[PDB]
Protein chains: 6
Amino acid sequence: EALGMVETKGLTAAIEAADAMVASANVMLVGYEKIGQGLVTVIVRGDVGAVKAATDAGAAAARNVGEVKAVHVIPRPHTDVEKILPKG
Amino acid sequence: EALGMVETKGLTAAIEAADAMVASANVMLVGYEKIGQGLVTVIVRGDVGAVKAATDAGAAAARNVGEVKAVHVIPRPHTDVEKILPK
Amino acid sequence: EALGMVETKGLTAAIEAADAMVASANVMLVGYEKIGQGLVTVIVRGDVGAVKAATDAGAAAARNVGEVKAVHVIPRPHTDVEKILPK
Amino acid sequence: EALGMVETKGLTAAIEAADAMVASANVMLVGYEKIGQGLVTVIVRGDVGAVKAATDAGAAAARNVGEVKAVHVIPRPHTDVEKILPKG
Amino acid sequence: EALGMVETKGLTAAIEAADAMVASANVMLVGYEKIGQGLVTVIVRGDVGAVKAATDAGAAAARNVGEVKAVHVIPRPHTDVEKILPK
Amino acid sequence: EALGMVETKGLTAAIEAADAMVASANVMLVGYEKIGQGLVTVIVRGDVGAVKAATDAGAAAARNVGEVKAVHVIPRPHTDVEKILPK
């Protein structure tokens, strides 16, 4: 039901965050978003609780590799969940 | 139609602003714009009051995630929404 | 016809400058140009006086919304407006 | 015969450089190149002497509006002049 | 199969890391990823030991050419290599 | 085939490096690569000696225009020139 995000400065940290997120909780990786200036956002989906767990492990994983710029969990409607996400 | 903008440093704060703005039934998400230096702009369209309330809710939500760089509402855009916005 | 430019750091300020420019005078909005590092240029065309008045109005407006990096008017451009501007 | 370049931080300064270059000497504007981080390169073509004159006025024009990052004149072969230029 | 990454500040360092990685071990170059601010990531795949040896060799090499920002090996990735990586 | 690279801060220095490298008949310009933070990489292909001489001439010329960030020659690239380079 919720959306989880880990924004890092560096792709290596983002890949590590992504891997940790999916390994730790029952979340599905939505994808990556590059906005420039080394900023990469990793987006995940699933239960709010599992998203909170995932985002936490992903934030930790990336801090061990590089710089974490933002960490957020967005509870979302079951009707139009991935609606709010960008189209690049 | 009113134009509402919330500009943030980071995409995570932009997605958070967009979620807060889209929360009301009369506010429609136009899109995101990446301009560099980590800056992302969220643009919404709707009734003046709805847009004002939305952008305020956007900025409030965005602040807690990352840096809000700008918050603005153009109640009566002059050319047309499509013409006044970038491609 | 003259060329008017308002360059801002942030898109929100640029949309506001654009709106003020077309509202102020009989100027035609050519478009926006993103060059990176949050820099957005709003370009307008018309009579020198209209262009001068418009750029002034767009700069003043954007200034209450964000950072204005440059404000410039080219009264008599060289290779006809289309040629002098980027694709 | 030569290639002239004025690289500015800001598009407003680049448009001003471009306008000054074509107004001052017998040069032809090739175009603009955006490389990010506010960096814009204005490229001109013609006689080496006219290119030197153009680049000088363009550098001055842009310094009056914004930041000039680089100014260079490249004498080139008449066979393949614009060959060396980027394809974006 | 394991995932190996060498992130550098500069493309020249990245090409050098890539070359050293494929020369050192039985690793397959997946590709390069540009994320802005001069950051380039070189990604390889193969046996954990081969990947460890390769990343080490690519980091050492790039270091004599430019700035290495990160060096990381994921021994057992989750959503099969293609899914875990960006498009 | 040998691979030669000259990485600079600014495009003007990159065009200058490319002109100096392309000056010899056995050095072929592969292209330019923009990676962000004002960084531009010029890549050339040819005989080892020609590539070495070219990159050195590139760097020398580039220095006088802007900042040279990296200069490197890979005499014997391992995969293949097309495979070892970004898309």
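In order, the residues displayed for chain F correspond to 4-90 in Swiss-Prot numbering, which applies throughout.
For this deposited structure, the header notes the method as X-ray crystallography, 2.8 Å.
Using N, Cα and C of the backbone, Cβ positions are placed for all residues, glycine too.
Features of the protein shown, as given by Swiss-Prot:
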type	residues	note
MUTAGEN	F:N29 to A	Subject to propionaldehyde toxicity, makes about 75% BMCs, shells are wrinkled and leaky
MUTAGEN	F:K37 to Q	Improved growth on 1,2-PD, makes slightly larger BMCs, alters accumulation of PD metabolites
MUTAGEN	F:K37 to A	Slow growth at limiting vitamin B12, wild-type at saturating conditions
MUTAGEN	F:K55 to A	Slow growth at limiting vitamin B12, wild-type at saturating conditions
MUTAGEN	F:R79 to A	Subject to propionaldehyde toxicity, makes about 70% BMCs, protein shells appear wild-type but leak
MUTAGEN	F:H81 to A	Decreased amounts of PduP in purified BMCs
MUTAGEN	F:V84 to A	Decreased amounts of PduP in purified BMCs
MUTAGEN	F:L88 to A	Decreased amounts of PduP in purified BMCs
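Sequence features annotated in Swiss-Prot and their locations in the structure.
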residue: F:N29; record: mutagenesis position; Cβ neighbours (10 Å): 13
residue: F:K37; record: mutagenesis position; Cβ neighbours (10 Å): 22
residue: F:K55; record: mutagenesis position; Cβ neighbours (10 Å): 15
residue: F:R79; record: mutagenesis position; Cβ neighbours (10 Å): 10
residue: F:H81; record: mutagenesis position; Cβ neighbours (10 Å): 15
residue: F:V84; record: mutagenesis position; Cβ neighbours (10 Å): 14
residue: F:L88; record: mutagenesis position; Cβ neighbours (10 Å): 19
Could you tell me which of the mutagenesis positions F:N29, F:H81, F:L88 sit with their CB under 8 A from some CB of chain E, listed in sequence order (or 'none')?
F:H81, F:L88
Using the alpha carbons only, what distance in Å do you get between F:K55 (mutagenesis position) and F:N29 (mutagenesis position) once rounded?
11
Checking interface proximity: list the mutagenesis positions among F:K37, F:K55, F:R79, F:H81, F:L88 whose CB sits under 8 Å from a chain D CB, in sequence order.
F:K37
DSSP-derived class (H/G/I helix, E/B strand, else coil) of F:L88 (mutagenesis position):
coil
Could you round the CA separation between F:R79 (mutagenesis position) and F:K37 (mutagenesis position) to a whole angstrom and send it over?
24
Measuring Cα to Cα, tell me the gap between F:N29 (mutagenesis position) and F:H81 (mutagenesis position) in whole angstrom.
21
Would you kindly give the Cα-Cα distance separating F:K37 (mutagenesis position) and F:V84 (mutagenesis position), rounded to the nearest Å?
19
Between the Cα atoms of F:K37 (mutagenesis position) and F:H81 (mutagenesis position), find the distance and write it as a whole number of Å.
24
